[PDB]
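Accompanying notes for the structure given below.
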Amino acid sequence: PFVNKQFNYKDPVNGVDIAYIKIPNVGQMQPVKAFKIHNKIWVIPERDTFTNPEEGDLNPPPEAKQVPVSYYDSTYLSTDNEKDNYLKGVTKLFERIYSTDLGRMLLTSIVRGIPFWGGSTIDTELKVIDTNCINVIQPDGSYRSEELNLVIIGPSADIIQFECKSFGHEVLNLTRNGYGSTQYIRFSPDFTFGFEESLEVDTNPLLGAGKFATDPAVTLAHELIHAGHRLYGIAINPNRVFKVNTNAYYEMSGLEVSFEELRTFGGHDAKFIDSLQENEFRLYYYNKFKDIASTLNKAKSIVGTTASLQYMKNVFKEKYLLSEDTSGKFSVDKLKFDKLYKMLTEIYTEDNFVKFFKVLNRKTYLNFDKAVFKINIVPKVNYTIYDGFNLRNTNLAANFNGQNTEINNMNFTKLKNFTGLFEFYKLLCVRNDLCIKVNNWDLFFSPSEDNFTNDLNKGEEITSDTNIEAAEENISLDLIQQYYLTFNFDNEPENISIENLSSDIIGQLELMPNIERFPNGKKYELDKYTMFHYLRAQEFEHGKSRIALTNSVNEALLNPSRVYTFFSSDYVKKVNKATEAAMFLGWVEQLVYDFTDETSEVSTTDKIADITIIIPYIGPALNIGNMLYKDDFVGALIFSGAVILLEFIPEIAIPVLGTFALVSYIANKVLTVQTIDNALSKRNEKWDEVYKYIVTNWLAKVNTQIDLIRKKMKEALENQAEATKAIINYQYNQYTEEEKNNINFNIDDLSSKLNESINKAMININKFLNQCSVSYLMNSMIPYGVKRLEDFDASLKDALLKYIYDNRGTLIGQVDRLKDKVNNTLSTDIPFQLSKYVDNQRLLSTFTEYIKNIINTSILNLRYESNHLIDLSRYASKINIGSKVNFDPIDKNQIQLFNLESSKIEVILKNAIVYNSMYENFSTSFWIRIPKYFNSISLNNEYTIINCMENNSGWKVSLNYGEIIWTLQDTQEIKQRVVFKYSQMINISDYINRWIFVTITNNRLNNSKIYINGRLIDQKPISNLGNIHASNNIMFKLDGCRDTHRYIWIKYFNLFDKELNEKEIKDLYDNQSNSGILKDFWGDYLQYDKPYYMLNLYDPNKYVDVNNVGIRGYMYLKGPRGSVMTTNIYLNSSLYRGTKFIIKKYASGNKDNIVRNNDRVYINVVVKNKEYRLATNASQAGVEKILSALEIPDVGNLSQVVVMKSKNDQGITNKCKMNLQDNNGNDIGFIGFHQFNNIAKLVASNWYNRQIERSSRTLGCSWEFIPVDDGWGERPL
Ligand SMILES: [Zn+2]
């Protein structure tokens, strides 16, 4: 820390702060020269050759060590100059770490570390473990033993294998028992690791060229965070490793990250460790301190120094944060411990440092390094204490340029890795065997199910004084700030003179676990091609080959010029074809555009709330479609969901949650009323444990894969930009030889381009990916955990209601409100807040937009997507469709069901995901289309359409002559039904043979409500209905319809696990109305080329008629619209009356024949088997324009274009649908009628236009198109 005096290697040895140290090693050891950069921190610029006897050889091994990176140089750090530079650098980084709030705290705990005084000399005595000091040679040839705390030596054989090294004890775990021991950090500030980014692009649009460098400060900070854990004897056993599955062509051959490694990194990595294992360690170390206090509390004397036993007892007092009374006895304050621990453990972590140093760095310990570099930090022009490489001013500070080894090329010297490229690998063969050498450190992670401990099954007794939950403070920069203020920076252990030790202190390193070499080669003969194969087929041989030509098909990896793409053929074409230099730059522009073009394709799929943004070429870039129902990725993903992306499917074991036992209290109100609260509280806490648990499983099994792909794609895109830089190149590589011609093709600028083109591409691919992650979590992992909680919740309620009962008379004036409190709480879940377990601004931001759409909420949502009737909410397991089930050809999401026992659709919901307390509070909605009842059979005959019962298992939708019903019924067969009844004796009905939006709400504690088209039609209490069954499957089929020609049309069926409120209902309702598409009088999309009868909503008793064809003729509303009937059944005004209307395309045609909100069209009037053209003369007299049916060829420049409408300019629905316009583009007006001497001719008046803005009064322009429909038995006269 800080380091007071600036050293030089040659500066004269002086017995203190600069001496000839004799580290505690084995056997003899010529003394070595080390400096004292600070109280308790020495620096030896030698290669660690002393610490380990079996490590004096600094030469590389004929066999390679299984690590992604390695580097050797027998000669490094030999000269006396190299030492000085090493001295100058190790320092500058301590100053770097020290210049940060987080840094500052850590170096104060490290210097304060001080290995406990074990040396167990007689219980009651204190003493120094000689292995924690060093002998210091004084000038007069003498030597005085000195206590040490942390030492930095040079690397051993493998220069970049930095790590913590401590000497062990004959019978003590000085690193895992609380004692702590002097640490020797093998580190070098002359080499670094290069890594690659594929996320920061979101915040940095012009992110660096390629591989970035790792600020040496972080690496050193990472290693100290380790000395910290060990100094406080809190290091996790290195026998604790996150097990990894290896047998599989996609799995990593070998790799064993330690918990103490996932701990030290922090970020999410540290979240891979389950809660149960987390608290396992805490108590473990919390008891190591308790013994430290005991050990101290009974220490009478102290052999060794001339320092007061009190002084000593105090150092360790101030170290472990012990508390002592007036007698001087020590104790471990639990609450004060949890803090110290929380600091050494979660505040001081690599991720947290990457915040203080504002540098770019790996975002996970599982992001394997791909390089080594020779850097030189000493010169200020290169690296500064405050800015590092990203120097102030210098063009390095805009986008971590200083860290980009390509941009800041001058500061990084690419060295030779010593692990080839295929040292550790896997052999993957297709089905010409067709195999590939896939790199080990290039395959999937894949955690073993073992790692995830749990313990969620243990039940629990709930007394009155149980201890309630505790937050999950995500360690925000604010919390660190707090720790900083309350941080104690004054006073640092004194250099307590100890009595000389052996001239040669006997060492022997702590024993690390053995390196189990892993198998290599391992062959894999597969069926389908792999994402690895496809990726492979996009690299192509360096360059001395023949001008390669891009070419689809995986066989694109059989020719020496093996290259493949996922781009449109035309690109292949433009690239694969000679281009005369006369015309070359054009080509460049072309490709670039086309590249940045093909590379940015994004599907909106708005009609799919869940995964919005979509990058289609992913499927054919990594062969992700996983081969399903043949191609069409964007359709593939929609049919399955983000599952189609996982190289492997993770499971979720959420045991049958235990239960709370309730300790009862005899005639003790307080103590009782307090137990129920503890019960409910622990239950709330109970839900948190489950959620937090699946987020750990989701963080390592799922989210990790998606991230590998995230890299894979970024890899792909570059493989493409690299070839289109090869091809284009080969061309100009055979240039005309004419200088001054073109400001150079600038390969180092076409690239500056292709860079951006890809950087943005990743911004899209990333959003898309983030959605498949969050989304996969919400519909494939949470539902499971919830089921068990909801169960637990359903149980606890009884156990609680009973408790209250069994204790009434003691809960005298409260046996109701407590009965209400327990019934009111345990009647709704505990929302899943992702922010409670994740800081990631990326994913939370995602999670937020996902939550906004109430549809992603539904436990069942089935639309007709792509080419299937699927359950987008991923709850259904098998949706069996009948044979007599028909799907409207236009909007196939409109299902029609007949009376035939062969037309039916049955849906079964995954059992594991279904809890029986599921239909207490829940809603259901769908769109209905009921034909008209013509016969009398229909009378008093109630057929059922939707049924969900398991022997009296409530709710099933039924129909009966002019009314819709919803009946709830419990096992105790008690039933309750709510009904909406619609009369069939009306001129014009709002429900007959039309579409009706229906929503049914259910609140166990209240009533059952029925909403028709948004408004509440009726409600009936249900606070008396007993328990209800949860049917595993729902059946769509009519049942008991005596009518032979009865049928219905359903649409947008959904099922919600909560009581939708008025607002939600109305929102949901406006959303499923497709306001951008005009409608049939019955609700279907209006259509081009399809004769409709006009019904004027203002004067429903008349009907359009063409007085006389021609401009000298007119159209008007004719006399009395006839009636229709069938005594004792219906009496509706007739519809199929008057002249028909035909809408003709005019703007954007050939496409679907659906008429959309703002289409310009043509209205052909069909007069006497012939079709004419409704037009007018915009040069008439008044505001009104009479309109006539002209001869299509005689119309000419007369006003005829009509702008169809559906949403008022303001945005409100209006019936006024036809706005006529003059060719100049003007606005002649909406079409309506108008009295002209008691004749009311159809007219286009600019009046309505004005009114439609103000009010919303049904006007003379309120038209309605009526096609003939099998639902309206009426016969077109
Ligand atoms: Zn480490």
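Numbering, chain A: per Swiss-Prot, residues 2-432, 451-1296 in sequence.
Positions of Cβ are set from backbone N, Cα and C atoms, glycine also.
Residue environment of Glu224 (active site, proton acceptor) contains 21 other Cβ atoms, counted within 10 Å of its Cβ in all protein chains. Swiss-Prot lists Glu224 with the feature active site, proton acceptor.
If you draw a 10 Å sphere around the CB of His227 (Zn(2+) binding site), it holds 21 other CB atoms from the protein chains shown. Annotation source Swiss-Prot lists Zn(2+) binding site at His223, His227, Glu262.
As annotated by Swiss-Prot, ganglioside GT1b (d18:1(4E)) binding site applies to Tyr1117, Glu1203, with the evidence given as experimental evidence. Sequence-distant contacts of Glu1203 (ganglioside GT1b (d18:1(4E)) binding site), defined by Cβ-Cβ distance under 8 angstroms and a gap of at least six in the same chain, are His1253, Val1262, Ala1263, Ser1264, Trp1266. DSSP assigns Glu1203 (ganglioside GT1b (d18:1(4E)) binding site) to coil in the three-state reduction, outside any helix or strand.
Where Swiss-Prot documents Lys1000 to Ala as a mutagenesis experiment, the accompanying text is: Decreased binding of NTNHA by RBD at pH 6.0, none at pH 7.5. According to its DSSP assignment, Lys1000 (mutagenesis position) is in a strand. Neighbour count (other Cβ atoms within 10 Å of the Cβ, all protein chains): 12 for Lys1000 (mutagenesis position).
One mutagenesis experiment named in Swiss-Prot is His1064 to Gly or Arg, and its note says Whole toxin has reduced toxicity, dramatically reduced binding of RBD to neurons. According to DSSP, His1064 (mutagenesis position) sits in a coil region rather than a helix or strand. Using a 10 Å Cβ-Cβ cutoff, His1064 (mutagenesis position) registers 12 neighbours.
According to Swiss-Prot, the mutagenesis experiment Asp1118 to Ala carries the following note: Decreased binding of NTNHA by RBD at pH 7.5. Counting every protein chain shown, the number of other Cβ atoms lying within 10 Å of the Cβ of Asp1118 (mutagenesis position) is 15.
According to Swiss-Prot, the mutagenesis experiment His1253 to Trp carries this note: Heavy chain has very strongly reduced binding to synaptosomes, binds much less GT1b. RBD protects against neurotoxin less well than wild-type. Secondary structure from DSSP puts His1253 (mutagenesis position) in a beta strand.
Annotation of the mutagenesis experiment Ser1264 to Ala in Swiss-Prot: Reduced toxicity, heavy chain has strongly reduced binding to synaptosomes, heavy chain binds less GT1b.
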Worksheet entry | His223, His227, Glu262 excluded, remaining Cβ within 8 Å of their centroid (Zn(2+)) | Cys165, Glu224, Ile226, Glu261, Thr265, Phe266, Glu351
Practice prompt. Take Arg432 and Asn451, the residues on either side of 18 unmodelled positions, and give their C-alpha distance in whole angstrom.
Written response: 9
Worksheet item: Which ones, of the recorded positions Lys1000, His1064, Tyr1117, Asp1118, have a Cα no more than 10 Å from the Cα of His223 (Zn(2+) binding site)?
Response: none
Discussion item. Using CB atoms and a 10 A radius, I'd like the single residue among the recorded positions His223, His1253 with the highest neighbour count.
Written reply: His223
Response to the item:
Comparing the Cα of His1064 (mutagenesis position) with the Cα atoms of the recorded positions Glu224, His227, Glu262, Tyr1117, the shortest distance belongs to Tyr1117
Worksheet item: In terms of Cα spacing, which of the recorded positions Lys1000, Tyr1117, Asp1118 are within 10 angstroms of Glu262 (Zn(2+) binding site)?
Response: none
Discussion item. Can you go through the recorded positions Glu262, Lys1000, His1064, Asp1118, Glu1203, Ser1264 and pick out those with a C-beta less than 6 angstroms from ligand 1?
Written reply: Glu262
Response to the item:
Spacing of the two Cα atoms, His227 (Zn(2+) binding site) and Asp1118 (mutagenesis position), in whole angstrom, works out to 85
Discussion item. Taking DSSP as the reference, which of helix, strand or coil describes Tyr1117 (ganglioside GT1b (d18:1(4E)) binding site)?
Written reply: coil
Fill in: C-beta crowding around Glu262 (Zn(2+) binding site), within 10 angstroms
19
